[PDB]
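Worksheet for the structure shown next.
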Amino acid sequence: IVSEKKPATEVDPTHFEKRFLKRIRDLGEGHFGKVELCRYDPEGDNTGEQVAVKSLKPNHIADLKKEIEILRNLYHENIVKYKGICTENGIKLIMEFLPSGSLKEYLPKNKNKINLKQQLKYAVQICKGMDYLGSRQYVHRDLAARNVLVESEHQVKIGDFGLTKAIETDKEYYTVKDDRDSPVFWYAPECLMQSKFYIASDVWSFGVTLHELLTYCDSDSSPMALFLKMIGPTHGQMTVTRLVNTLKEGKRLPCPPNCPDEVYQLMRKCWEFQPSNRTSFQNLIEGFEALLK
Ligand SMILES: N[C@H]1CC[C@@H](Nc2cc[nH]c(=O)c2-c2nc3ccccc3[nH]2)CC1
């Protein structure tokens, strides 16, 4: 009786079996799906490694697959490490688990531990990861303090790439078609007006991320809370056009409390109305380093 001979099974370390991936809790609820803390426990004794698992809620599978392929080929100390995948056409993205979470979770609870010097070092690391992303012709489109993971007191990593798009060679921007649900209070005017995304658009979002970092991610002084005070919080569908109008008028987020003018000036260089007039990530690194020593 016939039976197929089995060759030597080259066991894949980036392949995680669904049966061993055991859910612990929810970490976040992103744009398209969910992120959960799991323990890959093949020995079934609660000793397995803790991993961050990104999946979809039951179309948008194409976006997750493209996000997986982007992260798989990113290698930088300030970019969350890709660990692998869990296959079914359904797919799950496995990433390293950073128990400190994002700056949004970490900063309000560790104010006494993080001084201005440490805040400027995080800013340098965010810029380096962002510059590495830009050099590989990519636009992040979701740079906020909530997407900056804390590895330790001395190291941060860009931890989510759900909205990352590639900029075509011999082209300066990407045109978004699905601009819902956009983080409008973090976006540059060209993103809000014409739905165009340049590298300079990410520099604008960095300025906003830097403002959050300096305010230790306090909810009351958040970019959304502050801009809604400037434009009005009861405009509904007229919020974005009022936001564009306010930015055109020259109005920008105020100086964070206890932030020196020289840091605020670097932040202002990120907020030039025209993308071509904005500072680069490399000029920001230079700027922060100069203030460090
Ligand atoms: N705010 C979004 C950041 C991106 C995603 N989160 C990741 C991703 C990859 N690796 C991680 O370790 C985490 C992580 N989030 C945590 C939330 C609380 C505590 C620990 C956490 N770890 C979703 C939430």
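Residue numbering in chain A adheres to Swiss-Prot, whereby the residues present occupy positions 855-912, 917-946, 950-1154 in order.
Heads up, the Cβ atoms here are built off N, Cα and C, so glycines get one too.
Taken straight from Swiss-Prot:
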BINDING   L881, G882, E883, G884, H885, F886, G887, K888, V889, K908  ATP binding site
MUTAGEN   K908 to A  Loss of protein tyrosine kinase activity
ACT_SITE  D1003  active site, proton acceptor
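Structure with Swiss-Prot features highlighted.
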{"residue": "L881", "record": "ATP binding site", "Cβ contacts under 8 Å, 6 or more apart": "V889, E890, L891, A906, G962"}
{"residue": "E883", "record": "ATP binding site", "Cβ contacts under 8 Å, 6 or more apart": "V889"}
{"residue": "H885", "record": "ATP binding site", "Cβ contacts under 8 Å, 6 or more apart": "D1003, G1023, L1024, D1042"}
{"residue": "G887", "record": "ATP binding site", "Cβ contacts under 8 Å, 6 or more apart": "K908, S909, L910, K911, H918, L922"}
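Checking the recorded positions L881, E883, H885, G887, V889, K908 against ligand 1, the ones whose Cβ sits under 6 Å from it are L881, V889.
Same-chain neighbours of the ATP site beyond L881, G882, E883, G884, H885, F886, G887, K888, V889, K908, judged by a C-beta within 8 angstroms of the site's C-beta center, are, in sequence order, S909, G1023. The local packing around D1003 (active site, proton acceptor), expressed as other Cβ atoms within 10 Å of its Cβ over all shown chains, amounts to 21. The Cβ neighbour count for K908 (mutagenesis position), using a 10 Å radius over every protein chain in view, is 24. Residues listed for ATP, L881, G882, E883, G884, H885, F886, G887, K888, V889, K908, cover a largest CA to CA span of 14 Å. Spanning 3 unmodelled residues, the gap from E946 to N950 amounts to 6 Å when taken between Cα atoms. Gap check: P912 and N917 flank 4 missing residues, and their CA atoms are separated by 9 Å. For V889 (ATP binding site), the count of additional Cβ atoms within 10 Å of its Cβ stands at 18 [all protein chains shown].
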